[PDB]
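Only one structure is covered here, and it is reproduced in the block below.
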Amino acid sequence: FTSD
Amino acid sequence: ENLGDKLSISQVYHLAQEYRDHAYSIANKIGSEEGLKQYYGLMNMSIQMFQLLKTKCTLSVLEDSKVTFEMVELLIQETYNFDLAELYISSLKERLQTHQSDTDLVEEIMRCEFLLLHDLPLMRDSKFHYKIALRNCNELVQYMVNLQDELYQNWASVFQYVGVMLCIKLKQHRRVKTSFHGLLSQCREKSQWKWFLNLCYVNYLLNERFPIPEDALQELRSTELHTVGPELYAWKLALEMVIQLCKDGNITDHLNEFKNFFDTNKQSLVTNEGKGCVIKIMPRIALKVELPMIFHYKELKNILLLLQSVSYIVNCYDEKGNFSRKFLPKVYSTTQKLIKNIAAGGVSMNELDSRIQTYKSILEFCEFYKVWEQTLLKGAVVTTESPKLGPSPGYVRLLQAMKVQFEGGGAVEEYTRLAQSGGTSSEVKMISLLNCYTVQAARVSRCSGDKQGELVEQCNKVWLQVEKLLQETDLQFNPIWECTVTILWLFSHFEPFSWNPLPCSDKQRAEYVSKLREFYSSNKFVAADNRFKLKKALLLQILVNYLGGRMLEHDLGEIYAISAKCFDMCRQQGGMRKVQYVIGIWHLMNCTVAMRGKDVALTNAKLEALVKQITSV
Amino acid sequence: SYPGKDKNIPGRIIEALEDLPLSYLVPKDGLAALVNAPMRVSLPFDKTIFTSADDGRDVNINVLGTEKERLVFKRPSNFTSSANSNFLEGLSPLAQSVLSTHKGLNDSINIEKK
């Protein structure tokens, strides 16, 4: 989870 | 040696284009009252240049057009001279209509109407003008459908949509619901046009919390990625997610379809980032759509996390709510990084101004849902600061009325005032009405008869406002909401839950008791899979099992296991002691009856320490 | 016969809730509007003009003072950059002159409303  | 004052026509025009496009590059760099006069200097020049070409030159119909348009675009996005921009667009239209039968001027003429009926009245934001635009937009559409050519049928569909979008602004919510269906019913099935108009309908209902009719709900589920393309599809996914979050449903399937989407279309939102979505309805009828939060990859994940974080607010105590106390602040920073690093362009400074203003509202949602997660977990309103309007109507005076009820102050004044004023959403109207019925019903029980004639009076009113705002919104399909309605009716129309239960028929008891059984059978400490299951809301789960254990359980080992549990749960969130007490009396009976000796002794000590705290100084 | 029986403590569940707001009802008001807004629906007009250099028309751009109009610009709600760290550089030379020339009209007016 949680990209950038 | 060069001239600067007797220039070719293409130089004049390319200078208007340069002064503008240079402003479009320093738009995200204004930091001062000065730099603002620099930005709007470059725009002042570009507008007065385009005016020169119109007055000091002889322009062809195509040059009057592409020039008048480029100028009006700037008047509309940069000034308040809306009356003026409407002059240029009506003149250009009236000229194009002289040549219109010996020259092809439909695209220009439709684009003029679009400015008069859509682009302008929206920037104006005036009820008077909206009311006129609609008069005109109808006159246009009612007139075009009488032309059998395939073009004029597609343009009427475009202005039928402009007609709707105005009614939404005029808040004529029946016309909106009627037209949206007459528009969608005419659109060629499984077309990118119908699917865009439908995405607009669903999202319109969610904004008003209206219930989403079935055909629209299937139309939304049946959107095909390859006919609508990654921008409009990431919108379809956003809407379904929001639909779950609204019925407090489960969002795991949805956060996974978003991952299957993102794994194969992330570059579409990053490489194509900026270029928007263009809905080619026809040869020479193509509409561009920009949805900045939904279409740009970074901007979407930030929204998408705040939703995942608002679902888990109610889980709060010790697991999934650890996800919310971890990820609401990252929304705040990733939202703050989108503001600091805002880039032009090449759009107006005010385009980037409003995209900042939406980011600032996302900041305010986070500073709210932290205060809510602090009021679940701690049983009090942290109130704190002041200079915020609440990201919604009166989420401040809801938070502030709750701080009054928490302090035993009743807050019957505040909750009626909040649910009376027309500005508040229908949901917050209901949260204010239930908390009212809860406080009014509490008094019917614990008040004398002197005050009760007036208070039996109030409990009836406030219950029907609830029967209302529930039946016309989409809350009626949220299980946590329907159940809280059950819990409160039973608690107020049955002993030993009210000292003075309110009158009711045998049929109405048969109704509600049969309801609770569906909720109880499906959420009791023996968990399934269906439309009656509830998110692990603590206060909600505890009351469902007190209520349900006490009315539907008959074995005594069963009834001891349950009250043992309910009683221990109450410690998980603050502000629960007076409920923990009424649960401990109940456990205390079940222990004495079952002769569980020691348990009758401990539960006495646990109840002694609660009475010590409930009556503290 | 239980503890605090005599005290003034709620004895029934409905009474335990008078000072308990149903705070497990988290409002979602406004979150859909956060998807749906801001939203622009626009109509491209992608057509070139003045590509034909064949043009013997020419203009004397000495604008300024010379129906009606008095443009008023929109006071934006935010600055678009933070002041914790001149904008004519990059203008072509013809452009930069015209601007030095008509420095008088860059006496605009910024205001706000709707």
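All residue numbers given for chain C refer to Swiss-Prot; the residues shown span 2-67, 80-98, 105-133 in order.
Cβ atoms are placed via backbone N, Cα and C, with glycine included.
The note that Swiss-Prot attaches to the published mutagenesis C:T67 to A is: In scc2-8A; mimics unphosphorylated form and leads to novel phosphorylation sites at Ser-43, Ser-74, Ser-162, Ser-360, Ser-1179 and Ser-1183; when associated with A-127; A-157; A-163; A-231; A-236; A-305 and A-320. For the published mutagenesis C:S127 to A, Swiss-Prot gives the following note: In scc2-8A; mimics unphosphorylated form and leads to novel phosphorylation sites at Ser-43, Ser-74, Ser-162, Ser-360, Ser-1179 and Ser-1183; when associated with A-67; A-157; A-163; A-231; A-236; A-305 and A-320.
With respect to their backbone Cα atoms, C:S127 (mutagenesis position) and C:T67 (mutagenesis position) stand 17 Å from each other. Secondary structure at C:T67 (mutagenesis position), taken from DSSP and collapsed to helix, strand or coil, is coil. Think of the gap as 6 residues with no coordinates, bounded by C:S98 and C:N105; the Cα atoms of those bounding residues are 14 Å apart.
Comparing the mutagenesis positions C:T67, C:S127 by how many other C-beta atoms lie within 10 angstroms of each C-beta, the top residue is C:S127. In the deposited model, 12 residues between C:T67 and C:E80 are left unbuilt, and the Cα atoms of these two flanking residues are separated by 13 Å.
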